[PDB]
Amino acid sequence: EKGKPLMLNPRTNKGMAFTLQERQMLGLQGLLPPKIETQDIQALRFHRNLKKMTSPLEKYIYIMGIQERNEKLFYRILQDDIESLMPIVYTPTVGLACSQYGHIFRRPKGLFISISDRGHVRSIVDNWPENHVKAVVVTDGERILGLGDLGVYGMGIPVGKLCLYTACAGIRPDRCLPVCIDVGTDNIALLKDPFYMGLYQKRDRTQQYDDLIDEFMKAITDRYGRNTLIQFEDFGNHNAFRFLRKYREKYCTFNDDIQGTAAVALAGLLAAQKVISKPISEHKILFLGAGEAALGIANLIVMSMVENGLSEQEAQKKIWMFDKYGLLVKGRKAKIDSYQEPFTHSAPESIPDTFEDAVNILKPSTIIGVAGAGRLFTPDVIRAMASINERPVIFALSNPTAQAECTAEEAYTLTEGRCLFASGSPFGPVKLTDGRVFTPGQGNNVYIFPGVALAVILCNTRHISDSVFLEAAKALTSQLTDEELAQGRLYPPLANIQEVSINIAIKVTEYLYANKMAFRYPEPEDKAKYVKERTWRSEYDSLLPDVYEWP
Amino acid sequence: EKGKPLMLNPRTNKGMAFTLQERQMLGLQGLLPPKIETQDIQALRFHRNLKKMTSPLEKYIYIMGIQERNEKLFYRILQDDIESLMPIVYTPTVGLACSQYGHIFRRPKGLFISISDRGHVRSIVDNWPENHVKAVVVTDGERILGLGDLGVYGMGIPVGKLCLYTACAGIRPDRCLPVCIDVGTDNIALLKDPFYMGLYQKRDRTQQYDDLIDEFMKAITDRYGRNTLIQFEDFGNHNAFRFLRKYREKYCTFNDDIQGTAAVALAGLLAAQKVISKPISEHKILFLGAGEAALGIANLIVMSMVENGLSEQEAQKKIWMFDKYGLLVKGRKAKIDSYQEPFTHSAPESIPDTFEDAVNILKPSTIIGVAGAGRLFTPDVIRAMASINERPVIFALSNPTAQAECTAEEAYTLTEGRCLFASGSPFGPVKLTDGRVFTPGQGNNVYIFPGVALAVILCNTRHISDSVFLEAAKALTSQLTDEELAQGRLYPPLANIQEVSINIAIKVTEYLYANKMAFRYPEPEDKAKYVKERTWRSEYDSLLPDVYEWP
Amino acid sequence: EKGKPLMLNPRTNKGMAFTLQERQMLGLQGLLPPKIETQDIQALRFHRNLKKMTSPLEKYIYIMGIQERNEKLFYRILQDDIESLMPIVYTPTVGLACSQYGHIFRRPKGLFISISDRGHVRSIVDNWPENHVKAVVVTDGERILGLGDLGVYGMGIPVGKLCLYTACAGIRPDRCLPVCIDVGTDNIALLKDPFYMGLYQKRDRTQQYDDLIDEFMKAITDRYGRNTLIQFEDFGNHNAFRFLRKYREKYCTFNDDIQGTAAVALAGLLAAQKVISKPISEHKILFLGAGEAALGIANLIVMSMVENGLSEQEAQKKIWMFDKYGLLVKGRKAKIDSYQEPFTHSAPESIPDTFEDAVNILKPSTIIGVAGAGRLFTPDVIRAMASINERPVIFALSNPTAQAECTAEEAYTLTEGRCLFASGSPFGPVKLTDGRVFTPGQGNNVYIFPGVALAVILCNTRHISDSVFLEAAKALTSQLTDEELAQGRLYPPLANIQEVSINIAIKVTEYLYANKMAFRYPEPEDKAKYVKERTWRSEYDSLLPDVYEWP
Ligand SMILES: Nc1ncnc2c1ncn2[C@@H]1O[C@H](COP(=O)(O)OP(=O)(O)OP(=O)(O)O)[C@@H](O)[C@H]1O
Ligand SMILES: Nc1ncnc2c1ncn2[C@@H]1O[C@H](COP(=O)(O)OP(=O)(O)OP(=O)(O)O)[C@@H](O)[C@H]1O
Ligand SMILES: Nc1ncnc2c1ncn2[C@@H]1O[C@H](COP(=O)(O)OP(=O)(O)OP(=O)(O)O)[C@@H](O)[C@H]1O
Ligand SMILES: Nc1ncnc2c1ncn2[C@@H]1O[C@H](COP(=O)(O)OP(=O)(O)OP(=O)(O)O)[C@@H](O)[C@H]1O
Ligand SMILES: Nc1ncnc2c1ncn2[C@@H]1O[C@H](COP(=O)(O)OP(=O)(O)OP(=O)(O)O)[C@@H](O)[C@H]1O
Ligand SMILES: Nc1ncnc2c1ncn2[C@@H]1O[C@H](COP(=O)(O)OP(=O)(O)OP(=O)(O)O)[C@@H](O)[C@H]1O
Ligand SMILES: O=C(O)/C=C/C(=O)O
Ligand SMILES: O=C(O)/C=C/C(=O)O
Ligand SMILES: O=C(O)/C=C/C(=O)O
Ligand SMILES: O=C([O-])C(O)C(=O)[O-]
Ligand SMILES: O=C([O-])C(O)C(=O)[O-]
Ligand SMILES: O=C([O-])C(O)C(=O)[O-]
Ligand SMILES: [Mn+2]
Ligand SMILES: [Mn+2]
Ligand SMILES: [Mn+2]
């Protein structure tokens, strides 16, 4: 397409970076100021304006707005300092954006499929402009981070996730599709909000819901292909597992909250063990919460131990869980589903009432917070872990920051710098009164899904086994340098997320081929070069037509 | 167009206001959130966000950005409260925007024609998307308000002017074209600004400049028609008059700074006379400045006096001017051009050194500030006017606020509430120590160009005579209510600018037809209905294809 | 897209078959006559006009012109009577159209890549409008049928071949790409023809030619996929083999003149054996010609004999060849390439001078004409075959008709109805003076490539082995009914080519999966249903957008 439309499409718009020749040949002459700018000048304009802003939400509106104006510049900007912008485009600010989605709305992003569209989903999928989608991130908005049911306001999550697909792993933006499934919401506040972007009805929990998701999976793969990567994000607990189980063998799909989180957590644990070097037999892990993340992390931890000697049965016995009804013990009054059974032990001597009791009675060496319900890791809980363990492992992975089990300051201070801490949301360095400085790592699935998605896409993988995430876990931790470990970091610096994601992708691609799970042919000889050659770049491409003379 | 393109184009995009049937039939289903909104809900979202914002520049960036996303919504929002938004979209904030245009740039607006494009201007004009342009506002940015030479940064002015064409007179947005002629700039600061949007060279003042302007006039009329309305805006003093004289009889053109400002000022004078009722013989007008506005206002005042008895020669003697070199007297050292001659009189007994001296010597009954150089109407100047006159008329028309001759508070306090004040920039009501509250009117050409432009366009007028502006002036003043005069207002309240513009347009069309200057046929019986039936509205139109059953 | 463009694109244009609702919703109301037609009425209009036409070339221009106006109607028309239209859209008339291509030109079809575009082939491929190509038929025009070098005029062949892909096997038209490689021509007549559509230069036979084909293969696969089916058609003898050998293992490609013809010839021979039941040991095959078809058929015949007992060495001894320089015997003066070695035997007692002498000396039971040089199977050659064999097998495969080795009338008449005859071009039934009626079969590769291509495409096959063509040969012959053999038919009736192609495809698809040559996952349970469900149909599809109310 030529003319104004080239400027209206954020995918092709270069702003004043369009060269003189491009302008004349594409009919843009006169529609742009005379000045020919470079991407560097455009980036500078951005940083100057960003520096003058105050609130994170304001910055989020500004930068995400660039994605709808100049895609290339949008990614160039993220690439310039991914670390300082992560908190704005991702957790915790993204949580704030979703809560306010209907208030800040300007332009829609992604595909919206509602229960009222049942029987016509394919027609909706055919309306999406892009023809070669390779990655889809879908949500129904029932479990947005630890914020709860946000309905269609949850679309901000898939959009954010996909920006990271590109920013971190170089996956082509035009081949990503954010999707929001709208079947209603139980959030009473939103049902009375005049700005709400979804259907004004309670969540439809009948078979019609399952039917809609089925129709969706089918319509997506019918248009784009059976190996289209489909990432399930922020679905309620019940639906998450059953959809994963029902589809992981029929489509190329995975759940970021169960599997991606499982892998980053494991990566962090493997790094801690590298410092503590505790006898595999003396491992005792207590989970605060027993849902998507807990069960995901537990299963991956068991796989790591089994491949290290222990049997599945003896590894599962070293893992305990404590949910909103209390410790998961056999015969407890509160439900116990099939996924939890393997981690449901026989009631101890005395049944703990609070999590603090659980810590003093079970005496775990590791504590992992994934309840998404706030400061459950109280000062007493942390003090107990420091008195029981010389180097207690404390993970507070719930997002956003307000839902975190505890802060980095609390963890380091209350344990006198002896803990190995990690959190889902960002926290700056902590300096103790004695002068020691601790730099906490972020155990967030952003370190995993980008690299894994790229490998799966590049290898034309049909299904994703759980052993893939185990490998990604190992690839992530294998990049941690001893110097970073010394600082208190259990994960590679966020500043190097680009490189780290590519290395994870390279390792996973090698794994996929070696295990006959890759169908891209021919098999590349040098997997590293294969991956690096296919990463999308934020540098502008020439849009000039191929002119040359005939000899 | 159908599909995503309908949403990428601000002219057609309705956001969530696209109806269910429109989405399904136009291929938008799924590309928008499930919610169907009304323009009312969208307007509420805007006002909510606007209230949380602090600076006027931030509000400018936000509202102008809306014009690039949803055109209909943009004008609806202006229409909701034009009085509160005028200061942000127009003077004084627009002046601030221009000075920083390159720093806040996101998307271009309007056509840019540079000297480097001489000989190819027609191909640039053909690149503009719209096919039926009826109104053009062009500037070379040499005299932006009272800010001086801002080069291409001056494009903010034509853009702002055209917003008012639509907001005030309902002139179709798609038939408006803002233009910026870039031939360099003498502003040293901009020539070293890495964000400058124009050519990095000094202003070209050779015949090539005249050639370029001529090429533009020809290219514009060749594509859109000889009766295309061309409004010259913010050109330097020398070029402004010569281009008006050269083209006014060749094309349908006028200069807002000479003629538009002349009509608004005259409107104010006719209102003041309604309260002062001074004998035409004792009218003594003293101008601070003798350029575009002064000459424009003087000539229009003379036309008013002549049509009221006095002869052209005796009306001109009642007008004195004081420029940067001093009082304009025969044989002075400073130049006196042909336009100034009629108002250059024989040196008085003592030649004033300052403007205050000129007031005491000439004892003018009216003082009009149009020098664009700051607070020249000093406290001493104002006191003098109050000592000489019982009801002194004081006009500080220069823009923006910082370049105004004096504030409303100074005028009213220093004359103990006896002056009839008017300014180019907005000033809130003034409350004297004694309790009296005065509400000053804004003598800005925004009260004139929208209505005049609409009438000229609707009547297919070929050329615009000065008498058209005299009639617009009378039309404006004839709308002032006695109650408004009482408050101290010399102009209808800005909040009613829409109705005021339409009434001016109806009067002007009646004038155009009665004087055989209108060529639109057939001549309408009821001019009022003719104009109101053709005004563009900000209400969403149906985009549904015409579907109906056949017999 | 909507509006006039839907009517200008033959892929979407339905003419008066657009329903009333489609017209109103797609903006076509008023652009078509009021009448709403059905495809049946349109087909009728065609047959009524075709009946009035006289020459075959005129009929070719008319129907092939329909392909560029209404694609759906074009295929419906072919499907109505494939047998009567085959001689017009295919051999022999397609040969006439090519030789007159530049004289009857109206619209281009296909992609043209010239040697002058070397280094820019990819940019040419990117210009093709369709984004999901699965089948490409390419030629360089050096060996068009038996007509010789026709340069770019040869594009009519790939266009014809692809029409049959759709008419016979239901391959989607929009996924087919006709390609003509232009590197010059040695045809002196065309080099002086002002209407010639190619480069006016002799054929480039340097490495640059090979480089261009390489660039083309890489570019096509880079954009459409490594498994894109590339069918080489009508390349000269030298290049045909070496391109086959060079690419068959790197891309999904095959040569129709070497392998396609080989398979249909074999099918006919297997059918003849069904009625003659000759002892495998007494088989003696003599070839008139020793090129693409001869070596192709010979290699397949040998594979058939080897899988039926005989050794490769013993089977090759039963095959003799006679080219333009005479019988192929060891140590002859004329060259003998690597492909001919296996069939070049020790000179017999006396070296035959003519083909007739070769028949009397070798006493072959089968005679196969593939020299593309005219009536070389003279009456004397035919009588000799009838005197040496009770049931002589005579195949005159060269096309078009004028180039055939002999006619059906001559074969049946001169052998007193004792021969089993087949030809590449159509011949009507022959009635002998005694009253017996013989219906000759067409041994043309059109019976093979459509079905094979469909199976290869549906199975996502990467490379095509020779054994695939053997299986196609068997699948074709296995459809011959005893009643048809009785009439003299060695091939299923041409009228049933659609069902015959589908059946061959089903057989080949089963063959590819059983042998691990199919990569389409998952493997279908019922191959028959799998193939039939994916065949393109000529019935109009509804173009209405999905409209439905929200509950
Ligand atoms: N940067 C990327 N982002 C998203 N998908 C990619 C990216 N790079 C390559 N792919 C996909 O990875 C798969 C294997 O890559 P490969 O380079 O082999 O592609 P291809 O099939 O040759 O190219 P094409 O996709 O253009 O047909 C392809 O399906 C391709 O679409
Ligand atoms: N107040 C609480 N105290 C202890 N456990 C809680 C508490 N509140 C909720 N939980 C538990 O936390 C778990 C949440 O699981 P769910 O599947 O909803 O989310 P998740 O993805 O596991 O959590 P996260 O947001 O940390 O990733 C549940 O098992 C629930 O019982
Ligand atoms: N709201 C408007 N804004 C700008 N121009 C307008 C507007 N309304 C009408 N016009 C112009 O005013 C002139 C006279 O109006 P009138 O209604 O007679 O137009 P017309 O010639 O019948 O319509 P058209 O412009 O579609 O040919 C026309 O040239 C028209 O383009
Ligand atoms: N410091 C000054 N004191 C008195 N007069 C001044 C002074 N500075 C400039 N002037 C006069 O003001 C006039 C400006 O004329 P110009 O045509 O440039 O602008 P304008 O459009 O008339 O002004 P405005 O910005 O008020 O509309 C000149 O005649 C100039 O001599
Ligand atoms: N009628 C047809 N003509 C040409 N190619 C076809 C045709 N029908 C199916 N194909 C191709 O055969 C292959 C296997 O068919 P299948 O039905 O599995 O396709 P798919 O991959 O599910 O669909 P899609 O091509 O839309 O992604 C695909 O590459 C498809 O493009
Ligand atoms: N006059 C002739 N007598 C005998 N053989 C001939 C005669 N003329 C040409 N030939 C042979 O016919 C063969 C043609 O081979 P080529 O590869 O050019 O075409 P082909 O595809 O095999 O033929 P066809 O057009 O029948 O499919 C050559 O080996 C050539 O020697
Ligand atoms: O600098 C630019 O061209 C774009 C800026 C933006 O989109 O904010
Ligand atoms: O409310 C809307 O739909 C648009 C908002 C914007 O353009 O900012
Ligand atoms: O449209 C035609 O009949 C011919 C066109 C041409 O000769 O180019
Ligand atoms: O962002 C995350 O880390 C994860 O997706 C979550 O919901 O907690
Ligand atoms: O807006 C105005 O008042 C006028 O256009 C000026 O330049 O001062
Ligand atoms: O059509 C055919 O039979 C074959 O393709 C040939 O070139 O002779
Ligand atoms: Mn999540
Ligand atoms: Mn101005
Ligand atoms: Mn051929």
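Numbers in chain C track Swiss-Prot; the residues on display, in order, are 23-573.
When the header is checked for method, it gives X-ray crystallography, 2.2 Å.
Note that Cβ sites are derived from N, Cα and C of the backbone, with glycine treated the same way.
DSSP assigns C:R67 (mutagenesis position) to a helix. Quoted from Swiss-Prot, the note on mutagenesis experiment C:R67 to S is: Abolishes activation by fumarate.
Marked as fumarate binding site by Swiss-Prot: C:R67, C:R91. Cβ neighbour count for C:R67 (mutagenesis position) (all protein chains, 10 Å cutoff from its Cβ): 14.
Taking all protein chains in view, 14 other C-beta atoms sit within 10 angstroms of the C-beta of C:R91 (mutagenesis position). Here Swiss-Prot notes a mutagenesis experiment, C:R91 to T, with the remark: Abolishes activation by fumarate.
Listed in sequence order, C:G182, C:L186, C:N466, C:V468 are the same-chain residues at least 6 apart in sequence whose CB falls under 8 Å from the CB of C:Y112 (active site, proton donor). Among the features that Swiss-Prot reports, active site, proton donor is placed at C:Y112.
Residues annotated as (S)-malate binding site in Swiss-Prot: C:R165, C:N421, C:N466. DSSP assigns C:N466 ((S)-malate binding site) to coil in the three-state reduction, placing it in neither a helix nor a strand.
Of all Cβ atoms in the shown protein chains, 26 besides its own fall within 10 Å of the Cβ of C:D256 (divalent metal cation binding site). According to its DSSP assignment, C:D256 (divalent metal cation binding site) is coil. Positions annotated as divalent metal cation binding site by Swiss-Prot, on the basis of experimental evidence: C:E255, C:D256, C:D279.
Within 10 Å of C:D279 (divalent metal cation binding site), counting C-alpha to C-alpha distances, fall none of the recorded positions C:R67, C:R91, C:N421. Comparing the binding-site residues C:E255, C:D279 by how many other C-beta atoms lie within 10 angstroms of each C-beta, the top residue is C:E255. Counting only same-chain residues at least 6 apart in sequence, those with a Cβ under 8 Å from the Cβ of C:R165 ((S)-malate binding site) are C:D171, C:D256, C:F257, C:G258, C:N259, C:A262, C:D279, C:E314.
Excluding C:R165, C:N421, C:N466, which define the (S)-malate site, the same chain contributes C:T113, C:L167, C:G168, C:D256, C:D279, C:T283, C:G394, C:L419, C:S420, C:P422, C:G446, C:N467 within 8 Å (Cβ to the Cβ centroid), listed in sequence order. The two recorded residues C:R91 (mutagenesis position) and C:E255 (divalent metal cation binding site) have their Cα atoms spaced 26 Å from each other. Other Cβ atoms within 10 Å of the Cβ of C:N421 ((S)-malate binding site) number 25 in total over all chains. With respect to their backbone Cα atoms, C:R67 (mutagenesis position) and C:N421 ((S)-malate binding site) stand 32 Å from each other. Apart from the site residues C:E255, C:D256, C:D279, the chain places the Cβ of C:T161, C:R165, C:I166, C:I179, C:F254, C:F257, C:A262, C:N277, C:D278, C:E314 no farther than 8 Å from the centroid of the site's Cβ atoms, the recorded divalent metal cation location. Neighbour density for C:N466 ((S)-malate binding site): within 10 A of its CB lie 24 other CB atoms from the protein chains shown. A Cβ distance below 6 Å to any atom of ligand 12 is met by none of the recorded positions C:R67, C:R91, C:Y112, C:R165.
A helical conformation is recorded for C:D279 (divalent metal cation binding site) in the three-state DSSP classification.
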